[PDB]
Structure formats: C-alpha cells, structure tokens
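For reference, the structure discussed in these notes is given below.
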Amino acid sequence: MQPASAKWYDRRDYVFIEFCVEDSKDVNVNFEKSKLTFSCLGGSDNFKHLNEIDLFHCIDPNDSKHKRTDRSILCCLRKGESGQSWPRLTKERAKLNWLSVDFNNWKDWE
Amino acid sequence: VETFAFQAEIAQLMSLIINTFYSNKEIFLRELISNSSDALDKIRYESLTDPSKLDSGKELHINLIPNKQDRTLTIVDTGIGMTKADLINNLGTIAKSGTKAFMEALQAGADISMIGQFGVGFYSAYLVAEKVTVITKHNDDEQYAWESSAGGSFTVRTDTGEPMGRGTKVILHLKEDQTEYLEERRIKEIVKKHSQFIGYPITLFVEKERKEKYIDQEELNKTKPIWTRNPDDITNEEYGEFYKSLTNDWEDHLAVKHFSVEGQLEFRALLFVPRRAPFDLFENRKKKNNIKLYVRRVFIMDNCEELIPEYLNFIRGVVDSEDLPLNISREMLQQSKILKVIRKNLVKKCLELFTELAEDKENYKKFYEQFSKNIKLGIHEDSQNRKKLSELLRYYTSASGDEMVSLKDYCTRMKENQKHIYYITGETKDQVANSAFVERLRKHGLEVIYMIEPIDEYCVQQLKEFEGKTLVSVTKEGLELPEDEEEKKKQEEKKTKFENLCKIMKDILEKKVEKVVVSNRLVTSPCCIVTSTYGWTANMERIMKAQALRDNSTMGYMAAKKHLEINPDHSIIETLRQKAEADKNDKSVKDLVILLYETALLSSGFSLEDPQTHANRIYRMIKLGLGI
Amino acid sequence: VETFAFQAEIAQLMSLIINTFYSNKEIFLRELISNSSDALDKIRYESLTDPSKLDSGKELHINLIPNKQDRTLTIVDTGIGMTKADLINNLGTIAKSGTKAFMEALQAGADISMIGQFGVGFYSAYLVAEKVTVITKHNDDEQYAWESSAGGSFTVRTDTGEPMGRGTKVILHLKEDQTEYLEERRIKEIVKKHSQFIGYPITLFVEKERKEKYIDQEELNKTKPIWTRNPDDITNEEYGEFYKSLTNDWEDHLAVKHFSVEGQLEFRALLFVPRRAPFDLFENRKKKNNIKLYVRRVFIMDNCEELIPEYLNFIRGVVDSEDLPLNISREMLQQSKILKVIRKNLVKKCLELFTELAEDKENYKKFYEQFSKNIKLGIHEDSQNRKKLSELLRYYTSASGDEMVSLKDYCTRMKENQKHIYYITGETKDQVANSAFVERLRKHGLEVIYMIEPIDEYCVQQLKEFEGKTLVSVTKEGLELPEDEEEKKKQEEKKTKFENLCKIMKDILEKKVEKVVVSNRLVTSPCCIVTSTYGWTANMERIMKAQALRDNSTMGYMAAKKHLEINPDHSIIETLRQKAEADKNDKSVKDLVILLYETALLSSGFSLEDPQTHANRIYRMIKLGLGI
Ligand SMILES: Nc1ncnc2c1ncn2[C@@H]1O[C@H](COP(=O)(O)OP(=O)(O)NP(=O)(O)O)[C@@H](O)[C@H]1O
Ligand SMILES: Nc1ncnc2c1ncn2[C@@H]1O[C@H](COP(=O)(O)OP(=O)(O)NP(=O)(O)O)[C@@H](O)[C@H]1O
C-alpha cells in the first residue's frame, strides 16, 4: 500500500539497502538482474509495505541476500560488475521520497 | 520468554530535549521558523492540485512579533495549520514528525523539500519559553489553542479569540532572563544567521514610531538562495547582488564558480573570489573558513576547517544539500567522512575556477595581485593539486618588462640547451635583478625567475620540477650554465691558475666558509657567497631567523654551508693572486680577503655576525681616504 | 479545555539515539564501561552498610571479552546487577536512569558519584551491535537474560546458564562491518582514550598466547586518577609516575599545580609544565592545547581552545569535575560560560605556578630557556596578566654578563636619575652588545636590556611600562639620557656648530632619511640610523618584511621612518664638516655622505635598498687602494 522507509549505501562489490520496518512480518524479497522488489507487513498494525526498485546497474541474484531483524530488513545486492560506482539506486533520475543514503555506513570506497 | 514493548520516561525525556540537546538557546527561533517554513511548504504543495485550499488566505508568509510588555515572542505563519488530532499527535508526541509522515506519502515527482524530520525541534521553544501557546487553524477543523509549560502535560481547547482563517501562531511566553529575544536587533541577528534563505518572507514587527503604530521590517530575508537555480540562467549581475548580500560587501565579486555534485552526496555550491583580500585574511586565526554549509536552505555550520584547506580561506561561499546527516542539535554534521568528499569537490572546482580565470589575463592580474600568497601556500601544503597550482604561478623575470609571466611562458622562451629553470630569491625586485649571481646568466641571455615574497621560499621548496624542467636556485653551489667545451677548458685553466689563491683565502676565511672556489656564474662582481645545495638559502636563513614561534634548535643545523665563489676574470682577484703568490701571509692580503668576504655576505643577502666590526673597516678606509 | 499527557513515538525516539545523538561509534564502549563503573559503585556502596552484599562475589572488576568466532564483544561486570523489574524498567524505558533514581535516594552526605544520569547511554550499544543480550544477576533475584535488536520490543527470560553469583554481562552481537571493535588495539585505543581513569580494573581477554588459553591484559587502566587525592599527600615521584602515564613522556614534569576549586562551579586540575618544549609546540596548528576535560573520571573533550589561551598550550593537564552540564553526546559542555570560569582559574593558577617556580632559580632557568616564547606571546596576547607575566621575563643585559636577569633586578641596579628601562633589539647578543646605539649608555654606566628573539619585538609593543618605569628602545629618536646641565649646554653648542652639515647631508640623502641630527647616544661610531618613535624599529621592520602570510601594503604603511644621527666628536665627521663648509657640492662630500649612510644602515640593523650599489663602492675603494 505504501513503500517502506529505506536507507542505502555501497561497497566495491555490493549495494546495501536497509528497509526500516520494525517488528516486521511475512518479509518477501525478489532479486532480478535489473530489479529489486521488497514487501512485508509492519509489526505495529500489519500494514503492507511494497518497494519496487528498478536498479541503476546490473546485479547477481545468486550472490545477493537479505537478513530480517526485528529492527530492519537489510538487503545486500551483488554488483554485476565490481568497481561500478552507484550515484543513485535506480535507473530513473526519480527522487523517491522514502529513500535516503545510510550515512552511518556510507564510505567513499572508490 | 516474555516480550515487552520499549517505553519512555516522558518527564526525563523532555528534560533531555530542553537541557542537553542544544548547545546554544538562540536556535529556538530557527526551529520555529523551520516549522513555519514546513507548514507553508505543506499548504503550498496541497494548493497545487486544489486552489480551494487557499480560499482561507492566499499570502504564504512568516511574521515575528516580539511584545516587550507581555514578555512574549509570537511567530505567525499562514501555513497548513493543525487539526485537533494533529496537535494531540504532533505537538503531543515527542519524536513524532508530521513533516516526515507527510513527506513519505508523496510520489517521487513531488518538488517539495521540508526541513523537519526528527519530531523534536518544536520542544526547543522551551529553551526560552516559560509557557508556549500554539494557536492554530487548519482548513478541515476549528481554531484551537494548544498550551503547555512542558510539565509532562498539555491542554487543548476550542479558541474563542481572534479568527485566523488559516495558519498557526506560536506564542512563546519568555522566561524573565530570556527577554533578550524581544530586542529587534537580537531577532535580526538570529534570523540573518540561521534563516536568511528560508523560502518565505519573514517579516518582523518592531515598535510604534516616535506615525506607524507597528513598524514592519518588511522582510528579514530580503534575499533569494540563487544557488538552487541552474547556473546557465543566472547573469553575473545576479551573482554580484547575491555576493554583496551574502557578505555585506559594497564591492562586487572577481570570479564565481556555481556547480552541483551528484552521487551518494548530492550538493550545490557558490564559490566566490572577492575583489580584494580581507585585510586580516591570515591574522584572523578565528575565522578559519568563509564557506557556509546549509541543509534544505537552513544554516548548519561555517567555520569548519574540514570544508576547505587553509590556503582557500579567502573564498566566500555557500554549500547546500538536500540529505546530509544532522546531529540532533542540527548545529553540526554527523558523519566526518562527508566533509572529506565535500572538500575534494570544492577544491577541484576552485582550481577549475582559477584555471578558467587564468584564460582572462587582465582579471588574472587583479586576482594574483592579492591571492598570490594563497596559491603559494597551496603549493606549500596541497601535495595533490601541486601540479595544477604550479600553472597558476606568476613571477617577474629578467626577460619580462615590469610584468609577471607563467612558468609555461618561461618554458616557451627557454634555449634548446637548458634542462633547468633558473630562479633567484631575495628581498626586492631590484636587489635580485642587480645581484652578482645572475651576471653570467644575463650575459648568455638565460632567463631568471625573480622570487621576492617570503612565501616564495616556502613555495619553491615544494616546486622542485615543472614540465620535466628542474627549478635550480642561482644562489646554490655548482650552477650548471649551458657552456661550450672551449668555455669548460677555460674554466679548468682558471681553476688551475687560482688553486693556491683558494687555499690561501680558505686559511684567512677559516670556519667563515666551507670552501673557496673559482666560478662560471660571475662577470663584474669580484666574488659572491653561495650556499651548499642541501640546506637553507641566504633568503630562507633570513626568513627563518624572523619567525617568532619557530624552535631555534632547527636553525643550528638547517643553515647551509657558505661557499665563496671567486670571479677569476676580476682585476681585484688577479691582483689578489699576484699578492697571495708573492706572500701567503701579507697583512694587506689578510685585510683584502676578509673585506671581500663581508662585502660578499651583504651582496648575497646574508646578515653579518657583527655589522660593527665590518663598519669599523669602512670607517678606517674613510679615514685613510680623508687623510685623517 | 481537555488535558493530555505528552507521549513519545518509541520507534522514532530509539532511531534518534542510534542515528543523531552520537557522531562517533567508538563511544559505545565508553557508555557500557560507565554503566559498569556505576553498577560497581552501587554494590560497593551497598556493601559499606552491609558486608553480606558481597558474599555472592567479593571482587569488583570489568572484563572485556572479544569473541571473533561469534562476532560478539562481551562486557562482564561484577556490579550490583538487575532484578527482573530493574531490567524491564531501566533497559526497557528510554530516558529512565536507575543511576539517577539510586543517587537521589541517598542521604546528602553519601561519599559517592556516578557517571550515568540521562537514561539513554545503553542504547549507544546499537551503534555497533545488531543485537544486544544483557545477562544479569542481582543479590535479590534469579539470573535473567534481557535481549533485543532495538526492534521496538525486548524479551526477558530466567536464563539459568552459567551462574554469575552477582553482576551483569552485556553481549554485543556486532554488525558485520563493526568487527573492528574486536581488534585488541582498537579496544586498547578506545578504553585508554575514554575510560583510562575508571575506578575499577578494566581487564581485556583476547586471543591465546602463541601458553595460556587467553591473553589476560590484567588492566587497561593500570594508572589511577591521582588528582582526586589531597594535593598535600602526593609526593613528586607519584606526580611523575602519573605525568609519564598521562603523556608518554620518558622524563618527569618540571613543575605541577594541583588545585581544588569549590563554589557554583567545582573542579580539580593537574597542570604539568613539561621538562622540555614539544618539537612541534607552535608548529602543530591542530593541537590548540594539551588539556583534557573529564566529568566524574570519564573523558569529555580535549584540544578545546576555550580551556586555556594558546600561549599556555604547552601545559599538559587534567581538568575533572563532578558537576558540569554535558551535551547529550557527552562529547562537549552545554555552556561556554563554564569554560570561561574554568579558563580564568586555569590561567590564574598557571601564573601562580610560574611565580612559585621563579623562586627556584635552577628550575626557572630550565623552564624559561624553553617556554620564554610562551611568556612573551602571553604578554602580547593577554592584557589582564601583563603585570604578572612581565615579572616572569628574564633577559641578558649590558651589566649581567651571561646571566639572565629579571626587570626587578634591572630596577634594583637602575641609577638614581633613571626614569626609563633602556632596551635594545637585534639578531644576536654580539650584534646588540657592540651596537652603535649603546655607546654612551655603556660609557655613563647605564644598563641596557638585550632582546634577541623575534618574539621580543612583539612583547615590547605591549610591555610599555614596568614598576612605573617606561621601557625605552635605544634605537628610537629623542633618547634623552640622565645628563648634566653643562653637558646639555655643550650638546646644544655642538648642534649649533653642525646645522650646516646636517642640511648639506639632508640635501644629499633626500627621501633616504626624514632628518639628519647631531646626537649624544654615540661615542666611537661616526653615525647611526635611528627610527621615529611611532614607526617600526630597524628590527621590527626586518621581522615584518619576513612574515610570509601578511599583506605588505597594509603592514608597510608604518615602516621605519629613518633619521641619521651624527657623532659631532668623530674625526670623520669634523673633517666632513670642514669639507662641507668649504664646498656644499664637493663630489668627495657626496661620496662620504652616501657611504656613511649605507654603512650606518648596516651597523643599525637595516637592509640596504640595493646591496650591489653599495658593494661597488667597497670594490672601488679596494681598486684605488691596490692601485688597479
Ligand atoms: N507552525 C506550524 N504549522 C503547522 N504545523 C506545525 C507547526 N509547528 C509544528 N507543526 C507540526 O508539528 C510537527 C512536529 O514538529 P517539530 O517538533 O518541530 O518537529 P519537526 O519539525 O517535524 N522535525 P524537526 O524540526 O527536525 O525536529 C510538525 O511535523 C508539524 O506537523
Ligand atoms: N552493567 C550494568 N549493571 C547494572 N545495572 C546496569 C548496567 N547497565 C545498565 N544498568 C542499568 O540501566 C540503567 C539505564 O542505563 P543507561 O541507558 O545506560 O543510562 P544511564 O547509564 O543510567 N545514564 P547515562 O550513562 O548518562 O546515559 C542504569 O542507570 C542502571 O540502572
């Protein structure tokens, strides 16, 4: 019904995306070469979150993963080409209002 | 296993927000002006799809209304307002932001951007407020007063007072020790510092005239944040009115860089070179930087030495960003690795500005006439950009007619035999240009760079090579001029026939020099004192002997070894040879050789270890000349 | 009217503590070691009135156990522990402090002080931890494990694992990129920075010996907060062991203050003068001072330019207080007023230290031969203290030999007629002592202070008077010595004899000097160059012409206005008068007047306007003398 708040960052080989859903339930994640999809129910009220992220550059579903915690869901995506810089999470120049950079874990690794 | 929700101790949590978050009380006015700017952004955005939202009032603005009689500061805006449920939720719940909960509802095409996100900044009103009343009127509900002294509770009531139509009106009843916020000069200071770029007119209501019943200072922000616009659409007049407004300068800017960075960081900046250097630019150790950092048009910090290197301190500028991490106070940035990435981009775009300015020779003269020290301090301190900065250098030279040339112009004139850039350092353009060291260089027509500020000596130590041409001081031992084999043979004959004189002069000048040598660098001077290569020149030695706060221990070994260079073609030196080879211990040779050494120390730009023992030689010669 | 209690949005409030309170992650270990030192202080205190409180375990220690195999960092603590209700209350409620609630239950005389008070410091664990398990046993309840990811809830259960007897164990399951906090030196750094002075042994259990099954690093805090003891009890060896531990210097402190300040602001301080000035003492523009500020033995901040003025930056020291208002991050204070009242007391007691040290002449020589730059920089900067700091000054003089003497020793030796403290400035004691300016001071037996470092020229701008005696440079115009009326009568007759020579010399020297005058400061020099009273001295010009980062148009506005002073009794000058009286345009008089002006520029400590133009006269006189 509405995207989860998300924070994101990257490393040389990986792109990290923290979906900020506390006491989360029924967490589903789908990785595809050109896209991420995330959905879950929020722990306060069972409100359905859904985020579709048509990705800035290619990724590997076979080396990508997600960890659920009662604090947040962290996705770790494998860059399809290590050393690609990611100036934005999505192929579009869209200003997704729920998405920001994780400046506790952002580093200029390049 | 038992599961529990986290709680909060609201009585002590409010005590944290009031007593511990904010290091200065003045910020209360930027938090309440930010909440008004967000309330105005919410109704502006709601009106775009439905003009009926403004039927209750069209004029989106902020009013500050200090009342010295009631010890009250009122902040009025014609923003979205709050329904009863929005008061009870957003002012009643600590760490709940109605701004975040609105922002996260919007589609990605929304052109709004709002300052609030923590859900705490309203509580900063209690830094200065004894009690706060928030009168409010949304479109979809009645007028209400919300009222609290932060005593763990707040009251809401239907408001029977003056009808607002639409807006909010934060009445701060101030503590008796905090009535300074009612002085119109105080409000002007705080609003100019924190909030001069808020996108809505902040009017201040001041006093009765001696008649205006209530004088408006029409806007406190009678300026626009032009840096949010596209740099192609702004003319140099528009940048000049902004530079004057940002700095309070009467004069224009010299040059401007306006750019954006996009990536993990997204930011915009205006960097201005001022017409003239501040008279205090390096004496004012407190104002380390002239860059202001903003987030969402609200001020964060300025005097952070991590934003630009100390050699760029003259650049007046603004950096602004949509999404940097803020400390809970909002008085600083939370992640120091962000300043490094800002600094990399600011410096790269400053050096773009200076190389784009260097294309325009008449404006580059006006620049370098005042910011030479900054480029040279950049070559002293910035090892990465040293190459880029070396092309910004301008110097007088023996081939340049009271005019300054770049190292690329020196290299354009270099003779095909030169593998080195010849430079001299000293006290004045006349003192270097007349010097003994350049006598054979100018005879060959070899060009020499004149270095004449004290900062040139700190600079040229790092400027070791340019375009693969080694910079060599003409005041250091074994200067290689592009001589012919016939000249090299004449130099070996000259070293041969004067070998004894150099030994005799080194006995007379013992400990006063490392050695005495026959030289290729002179023509008309009988001798000069050069230094060894690995130490301070005569100019670096005088400069370091004048730095008040330098430890004297380094001067005891960095002071280079003096070599006396003889001119073998001089009539004094040929006569001195004929005397020295007649008698090694002639008192008239002892006197001649030490008087030549002391005259060479002065000619070379050293000081004497005792000027009075030297002056007494001249006063004896004057007595003998006067026949006394 | 409807009344509501404030709420908090716990999901957002927990996120502010994890994101926006703390700008460095490393402090999570400070907060958990502070919570352990408070839990140890609680059970230590309860054991004072009832020893049986320790029959469950008599040791009071903190163990840190990194576990790289499981990514956990554990913090074991033989403190009071928590009952099920204390876990559910104090860890479960944000901004609730069981430390503040314990401390406020005590009798007012209770001899205790605890670091905790805000009730948020534990959640700084979630800077580095993905999850925290707190395993604990209190004397009065079962062993429980409390566990949470900070996911808006926590779980509690009767743990019944390995039994603790009484204490707590915070297990931090670290995030996959925060495993740097399992490195032994990372922990050694963080503990020796933040928690070096915690009143309980902090032990680190790492790796294996490669042999014991772990390296039992018995203490990270082998040193003790020595400043909490009475200043009368500590011996100089115990202050020296602490100074070496605090600073890593290999030698003892030179001198120490230990002070106890009591009132509205209460603090203790140790201030140490090093045995030697640091190699980088003024060169390190980042290290503003060597003072560390602590509150309740936990480190708050260092390098704060508000604690002491930059002239005292050499003092290594601790400031500690029970009572200062901390910011929510605990990395700074909430009030700059607190730092001013600290700074006044720090400075006031440093100038006591130097005044006490100045009675021990051999230790005062060891101090002043290194920190005299700091005292003189102090007299330049610090207007309140010049009357104190100028009694710390020591100088060579024309009647002390090689002993350094104070202005009070000068004032003891002053002749009965002296209204002035005469001083001279230059590059070396030998240039200065044999200078032309002191010739009649030294003949009358008047004493002259010798000032030799460039910082001395700044010092005497501000040091205008000492003990009601004006400091007078012997290199400035109008030097009236204490003198007899018959010698004044002869001196005005000497002026009367020489008015024509002075006008002829002023016509020759036009724009090279402001005046030419007969004078009495000379005896055996024929002339010297003296400045106006309100310009730079000959040495102040030399120093300012060598400051790299100073605008030469702005400073050079007040350059040395030069007077030429003639010795009317010199045989050069009486002969020159007889020539100038024979012909005003004699080419011989024009040569000697320029050669005497250029020789007098040298002996008076100026540079020549061109050294080559001068040197050509000396080379000419050599050519003439040799018959060339
Ligand atoms: N002048 C106002 N007009 C309309 N709504 C307001 C006004 N002031 C406060 N509010 C509401 O109060 C909410 C909480 O305010 P506040 O406590 O200031 O935190 P915040 O501004 O949302 N975020 P922050 O400033 O970063 O702490 C806002 O999000 C609005 O919903
Ligand atoms: N290791 C421990 N042993 C016993 N009690 C503890 C321990 N750690 C935390 N507590 C309890 O938990 C309470 C809250 O802890 P905490 O959230 O860290 O805040 P605080 O230490 O009390 N105040 P502050 O350090 O100023 O943030 C403490 O006051 C104690 O009652």
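We're sticking with Swiss-Prot numbering for chain C, so the shown stretch reads 17-226, 281-698, in order.
According to its header, the structure was obtained by electron microscopy, 3.1 Å.
Every residue gets a Cβ built from N, Cα and C, even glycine.
According to its DSSP assignment, C:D93 (mutagenesis position) is in a strand. Residues annotated as ATP binding site in Swiss-Prot: C:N51, C:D93, C:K112, C:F138, C:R400.
Record note (Swiss-Prot) on the mutagenesis of C:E47 to A: Strong ATP-binding. Strong interaction with HSF1, HIF1A, ERBB2, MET, KEAP1 and RHOBTB2. No effect on interaction with TSC1. Sequence-distant neighbours of C:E47 (mutagenesis position) (same chain, six or more apart, CB under 8 Å from its CB) are C:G137, C:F138, C:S140, C:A141, listed in sequence order. In this structure, C:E47 (mutagenesis position) is part of a helix by DSSP.
In Swiss-Prot, a published mutagenesis experiment is listed as C:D93 to A, annotated Impaired ATP-binding. Strong interaction with HIF1A, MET, KEAP1 and RHOBTB2. Loss of interaction with HSF1 and ERBB2. Los of interaction with TSC1.
Around C:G97 (mutagenesis position), a 10 Å sphere centred on its CB holds 28 further CB atoms from the protein chains shown. While the structure shown retains the original residue, Swiss-Prot records the mutagenesis experiment C:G97 to D with this note: Abolishes ATPase activity.
Contacts of C:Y313 (mutagenesis position) defined by a Cβ separation under 8 A and a same-chain sequence distance of 6+ are given as C:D319, C:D322, C:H323, C:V326, C:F342, C:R386, in order along the sequence. Here Swiss-Prot describes C:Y313 to F as a published mutagenesis experiment; the accompanying note says: No deffect on the interaction with TSC1.
Under mutagenesis, Swiss-Prot gives C:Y313 to E with this note: Loss of interaction with TSC1 and increases interaction with AHSA1.
The mutagenesis experiment C:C598 to S is recorded by Swiss-Prot, whose note states: Loss of S-nitrosylation. Cβ environment of C:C598 (mutagenesis position): C:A506, C:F507, C:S589, C:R591, C:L592, C:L634, C:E635, C:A670, C:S673, C:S674 lie under 8 Å away, each six or more residues apart in the same chain.
Per Swiss-Prot, mutagenesis C:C598 to A, N or D is noted as: Reduces ATPase activity and client protein activation.
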Chain break of 54 residues - Cα distance C:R226 to C:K281 (Å, rounded to integer)
6
Listing them in sequence order, which of the binding-site residues C:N51, C:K112, C:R400 have their Cα within 10 Å of that of C:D93 (mutagenesis position)?
C:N51
Which listed residue (C:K112, C:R400) has most other Cβ within 10 Å, given these are binding-site residues:
C:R400
If you count other Cβ atoms within 10 Å of each one's Cβ, which of the binding-site residues C:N51, C:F138 has the most?
C:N51
C-alpha of C:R400 (ATP binding site) to C-alpha of C:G97 (mutagenesis position): distance in Å?
24
Filter the recorded positions C:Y313, C:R400, C:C598 down to those with CB closer than 6 A to an atom of ligand 2; keep them in sequence order.
none
The correct subset of the recorded positions C:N51, C:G97, C:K112, C:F138, C:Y313, C:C598 with a Cβ closer than 8 Å to some chain B Cβ is C:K112
Need one number for the ATP-binding residues C:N51, C:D93, C:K112, C:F138, C:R400: the maximum pairwise CA distance in Å, whole number please.
22
Can you count the other CB atoms that lie within 10 A of the CB of C:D93 (mutagenesis position)?
27
Using C-alpha atoms only, work out the spacing between C:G97 (mutagenesis position) and C:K112 (ATP binding site) and round it to an integer in Å.
16
If H, G and I count as helix, E and B as strand, and all else as coil, what does DSSP give for C:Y313 (mutagenesis position)?
helix
Is C:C598 (mutagenesis position) helix, strand or coil when read with DSSP?
strand
May I ask you to report the DSSP-based helix, strand or coil state of C:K112 (ATP binding site)?
coil
